[PDB]
Amino acid sequence: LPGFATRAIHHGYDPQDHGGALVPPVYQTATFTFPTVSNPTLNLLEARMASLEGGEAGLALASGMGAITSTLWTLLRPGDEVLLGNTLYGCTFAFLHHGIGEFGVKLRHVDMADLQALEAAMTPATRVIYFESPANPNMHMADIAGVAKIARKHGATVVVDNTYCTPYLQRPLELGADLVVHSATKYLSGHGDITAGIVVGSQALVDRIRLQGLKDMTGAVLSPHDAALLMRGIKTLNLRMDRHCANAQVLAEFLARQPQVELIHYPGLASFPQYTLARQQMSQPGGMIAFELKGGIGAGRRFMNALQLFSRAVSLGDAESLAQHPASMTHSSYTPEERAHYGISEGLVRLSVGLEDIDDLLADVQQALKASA
Amino acid sequence: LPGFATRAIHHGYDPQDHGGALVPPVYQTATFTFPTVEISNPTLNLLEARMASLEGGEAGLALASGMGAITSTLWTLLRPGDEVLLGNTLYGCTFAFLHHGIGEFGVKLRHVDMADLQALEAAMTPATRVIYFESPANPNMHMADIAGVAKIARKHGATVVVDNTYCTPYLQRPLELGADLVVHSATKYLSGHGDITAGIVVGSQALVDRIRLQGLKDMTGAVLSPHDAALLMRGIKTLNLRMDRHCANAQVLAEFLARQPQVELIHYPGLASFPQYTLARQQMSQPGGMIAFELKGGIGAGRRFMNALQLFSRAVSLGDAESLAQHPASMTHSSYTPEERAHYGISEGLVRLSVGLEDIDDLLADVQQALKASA
Amino acid sequence: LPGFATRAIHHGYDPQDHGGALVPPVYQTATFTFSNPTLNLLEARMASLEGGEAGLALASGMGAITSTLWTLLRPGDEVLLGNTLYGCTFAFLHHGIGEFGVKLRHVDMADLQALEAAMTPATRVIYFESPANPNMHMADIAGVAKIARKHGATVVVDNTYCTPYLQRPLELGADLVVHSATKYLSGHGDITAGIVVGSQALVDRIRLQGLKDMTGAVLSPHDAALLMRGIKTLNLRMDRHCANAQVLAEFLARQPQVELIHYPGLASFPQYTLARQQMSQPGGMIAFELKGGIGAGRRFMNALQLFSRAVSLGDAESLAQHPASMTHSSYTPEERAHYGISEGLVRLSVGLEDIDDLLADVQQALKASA
Amino acid sequence: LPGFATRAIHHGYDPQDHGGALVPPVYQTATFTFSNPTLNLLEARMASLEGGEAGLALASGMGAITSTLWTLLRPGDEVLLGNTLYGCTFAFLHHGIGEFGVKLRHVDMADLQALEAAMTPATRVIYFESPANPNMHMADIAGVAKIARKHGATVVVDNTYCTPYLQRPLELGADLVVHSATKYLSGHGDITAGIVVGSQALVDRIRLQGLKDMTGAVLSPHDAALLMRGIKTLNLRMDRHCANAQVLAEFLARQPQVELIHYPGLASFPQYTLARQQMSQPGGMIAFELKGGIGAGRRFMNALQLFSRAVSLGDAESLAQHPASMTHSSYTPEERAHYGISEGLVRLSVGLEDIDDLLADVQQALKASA
């Protein structure tokens, strides 16, 4: 089998099939005609992501939320139950609790790392088990293989949001997951210029999602133009993730030596709670770092406002380094003790480590750390 | 208030606000940063404001597709126990969404003739939350009395949603007739060049805000690409000129078909024989570019007609510069059987034409030639 | 033979040969393995519209002009030009190729006697625009062509003002036609592009020499696709530009503040007859002169609220310029007239917006001036 | 000063100035009302990477080269050229500007004594590539710059092969640098573009003369945006290109079918020392000569399954070419020799694919070349 990098560049395409074009032409057309009485650009992206993820088929959508909703609207119906990881991406949480959850679908959050508890929460109604790994809060890891075994016993469908790792660092399908969902807007695109989502899994499941969730319940159609840009980004996925991870590791070790830092959440540190599990499922620790300042919410606010290279934003996986402090940002409306509920610390700061020179990033952080004193 | 053409070209944008750029720059960025610890795309926002102006509404919302607009709207407005009244015939995928989608999540569905104001009111219940229909409706251009149902909906407290794809704001403005919301498959006439897929919702700020923050944000994620939104605005700049041409060509072709021996019946709002001729002229400033007619030869003449076309393309879509034609019996519903189609109001010889922008003489010759071949 | 509108939409493309795609896929690729189909389609379609054998697509109007002349001329060669030319074209001939041993001479392309007297054995090319930027000055294309053949010179006409929809120089004897597709062809002011249409022999030479080696004015497939998109409504847009322009022109002709009007659609137009012989419609460009001179023109411009103050034309948006206070803010009354640039000359690129809105803007500005 | 990668991603742009947009909006507009921002950002960024004062963006590498030379030269002037040049550049000089009174002379830019001896009061420009396509022949940039400075000649270096990440001629004395951004800068083979970087004085002249009036090789803003996108991973891509090429070069050097191999990264490379003095890494291009001559080459090329048979380089996909049976197929064996092109010469633009896959393809094709 050709290597990952080779497939990310060539899988599913032969220039001789399109007039010798080295780069596939963009099928920016809404409709196709018939000689007598699917979009190729999108089909290539899908086959390529399926190949990288180690799955039978792929589906491309307008956004990560488009992929999540199309998938869940397809697999769930009133009466069905869905077990969820204890923490989820903001909009995913809203979708479940304020969306499909208000339509007769039962929801329940369980620690996906606690196989005992998971086995206990299972019921004959449990139709889907959905979670992210690592999870948005403090990189909580889930035992994918362990969860898949239980799910396989009860006949439940396992859906894993693999946004953070990408197929390059983790492949849940190879660990038992039935479906993998991605916000391709992040690492896959890698350049923060498109919004897109991806679904990969068995031909049977993906066909259903395509013809039901996407076609009829969301209409989250991805533009061929953006699909092309996404494939452009995927061509450097391995190289970009290597740098993201190498930069993050150095930055994490630097932060671990800071007096002002109380706690550090990074899979690459030996003191990481689930260090062993992470290494079992991930080939590299990732480009995301979560940490807490001893000064609480005030220290985080000052740290954030002093950053000059890092950007204050909510996304991740871009060439540019990004930082966010939920306490004084996304969750600024949530009162102190109230904020703690969602697991958000008052001094919790999350960094999406970019591709810029590491010493420049270390210098920005060092400089900002001084301003949060 | 400036004229329609003027607003379709200028509304919401002043070059002086973006370094003098005559054409607004495309914000192809997924994220925006903040200067301090304490989010909408300018390209989509312009598109939305412009469509709101054209439709005469308070606010607009842009989505990845027409279905994205329809699903985001309905997922927002409906919850189990709610009832939605539907026009008797709907777009294939919309019907599917309703009966195999949201309808399977506890929402009650009921089809009613939206042209029959008495029947519609008779179907109103305290659970009725939404009234949804297309006008004209896909099958045979059946019209709905928009102002009429709007009055009823107002007396019973239901939200009126009209799919205005076929007419576009240039030919019909439901919001001005009393509708609360209008949805569009911008993929059709608005884009006008068949190169993008997009949807639009226009209505009150209250309703659109909810759809944006609920349906779109959490339930569909049908986000429109800034690149496509820019192309959509490019297409809208010639909307009046294109619709004028689509209609002029369609009227000519319609009057032609009405004189052909192979044609059994014709459904075109512009012909005096159209059953709802009077209602149509009251809601539409022009008869449209869509023609539906039936061949006497049945499903055989249809297939023959379709295969003989040289200029018109055999495809399932409409509103493109290129003329398109389709025969449901031998295309979209071919799988089904005569009875099946009969039930859905689809005759064996029903052919639908989306009259394009090419030379009418070339169009007439293509249809003439294909009609002869339908023998 | 399909009509113009039909060809502008279908010529050279059949979905069957591209997986059924109604709209041709965009070949955004720098190279191929073992000519770009998107550019070829655009070229083939433009050739059909202009009625020529071959077409060539370039990065800009200037790319088309330079690539053409760089190919056809060499030191010692002589080129005859119309008395007036687009600013950058003038700069190119006099400050560019004219500085590499190529001889230049301007002649009134409407005065056949003068053109024949200006012809020499060294005359290799005859280049001009028609109508000509200044005040719509027309050139007798068929007439200049007859002289060119007799002498064996190549006739190149810049046809961006009319577009193949209103005028086709090739059918009047021209050998090559050049366009700033940036204008009316695109029609939406979002791309910069150039087009050359002519015989296969001439175009092949320009492609392989001027473009490939001397300018590198390569058009992006993305922009070529947008250009074809614009071309699909060319007939409709030009119809409206002309209809709007005629109304505005007749209006200006009744206003006291206006001393003179330059519009082919008015019977008073000096070359009315010739114009109607080469152009199917009078066009969407209007040039007129205010009585108040540069001061009035300046007041007129600053008062405009719908028309935009910019230098370009052929856009959906109406545009206006006053050379004396804009492109020629420099100079003085002398040099101005030295180039036929009246102190009160205002040029309008009449857009597609509602004629009532356009009239209101012009009326208000007209009052504002004076 | 921030590092190269940091500048490749951030230089010249601050989100705050554009509504907080992380990625700068694309100014896809032909005109402005009362200098394209997208093009300006690309230019300022390229200038920073190359360590120059200003940059200019054009439609293609040839647009950059022609705009540059058309501006700096005039009849009577002389230009000294490296011995071997890119195909189209050679054609531009000999069949283009060289036919307009400009004197041309080829000199080995590695031989400083010959260079000095070739200097004349008429020498206005010294143009060359380094490495030079053929066999990666290097030029002593600082050496030639010192000479040009003494005589007052402008030094222009085509730096596309190395990119600013591996070599910065400006820092070595060159006055101007040109790039076919279509290659490594873009890195994904989907756009055609050129870049010129140098002093504000030289770049201003090239923009207002060469480009504006003599070539019109304008770059599409959409393409400039894609180019900036590619530049954000330049360092990462070049590191991989170089790593893969080194391994492939060392492999090829040990193969029986290989008679001569040209890769700057091999200790035995003739100008190994000079190369390392100017380039931070040996590059992703490899040229080698097969023993079986033209027949072996054609055999080798047809057997390739991963490498694509094409004429270009700097793409994520590996590309290979055999001049004798491809671009130079029409010449005679002697004519090719005259240009330093062996009948068995094969050039490889090593891509980003997995090295083990690249090795297997080359190995397998090597056996078939027999």
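By Swiss-Prot numbering, chain B shows 7-44, 62-398, in order.
Cβ coordinates are placed from backbone N, Cα and C, and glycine is handled just like the others.
Per Swiss-Prot, the feature substrate binding site maps to B:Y114, B:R375; the stated evidence is experimental evidence. Listed in Swiss-Prot as a mutagenesis experiment, B:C116 to T is described as follows: 40% of wild-type elimination activity against L-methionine. The annotation that Swiss-Prot gives for the mutagenesis experiment B:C116 to S reads: 9% of wild-type elimination activity against L-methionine. For the published mutagenesis B:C116 to H, Swiss-Prot gives the following note: Drastic decrease of the catalytic efficiency of the elimination reaction with L-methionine, by 6700-fold, and increases that with L-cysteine by 7-fold, mainly due to changes in kcat. Loss of ability to catalyze replacement reaction between L-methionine and 2-mercaptoethanol. Quoting Swiss-Prot on the mutagenesis of B:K240 to D or E: Marked decrease in elimination activity against both L-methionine and DL-homocysteine. As a published mutagenesis entry, B:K240 to M appears in Swiss-Prot alongside the note: 50% reduction in alpha,gamma-elimination activity against DL-homocysteine, while retaining elimination activity against L-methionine and L-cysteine. Experimental mutagenesis is annotated in Swiss-Prot for B:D241 to H or R, with the remark: 5 to 14-fold reduction in alpha,gamma-elimination activity against L-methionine, while no change in affinity for L-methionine.
Comparing CA positions across the recorded positions B:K240, B:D241, B:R375, the one lying closest to B:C116 (mutagenesis position) turns out to be B:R375.
For the recorded site, B:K240 (mutagenesis position), the DSSP three-state label reads helix. B:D241 (mutagenesis position) sits 37 Å from B:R375 (substrate binding site), taking the Cα positions as reference. Gap between B:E44 and B:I62: 17 residues not modelled, C-alpha separation 12 Å. Of B:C116, B:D241, B:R375, listed as recorded positions, those near chain A by the criterion of a Cβ under 8 Å from one of its Cβ atoms are B:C116, B:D241.
Sequence-distant neighbours of B:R375 (substrate binding site) (same chain, 6+ residues apart, CB-CB distance under 8 A): B:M313, B:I314, B:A315, B:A348, B:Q349, B:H350, B:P351.
The most crowded of the recorded positions listed here (B:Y114, B:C116, B:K240, B:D241) is B:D241, judged by how many other CB atoms sit within 10 Å of its own CB. B:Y114 (substrate binding site) is 24 Å away from B:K240 (mutagenesis position) when you measure Cα to Cα.
In the three-state DSSP scheme, B:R375 (substrate binding site) is classed as strand. Secondary structure at B:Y114 (substrate binding site), as computed by DSSP, is coil.
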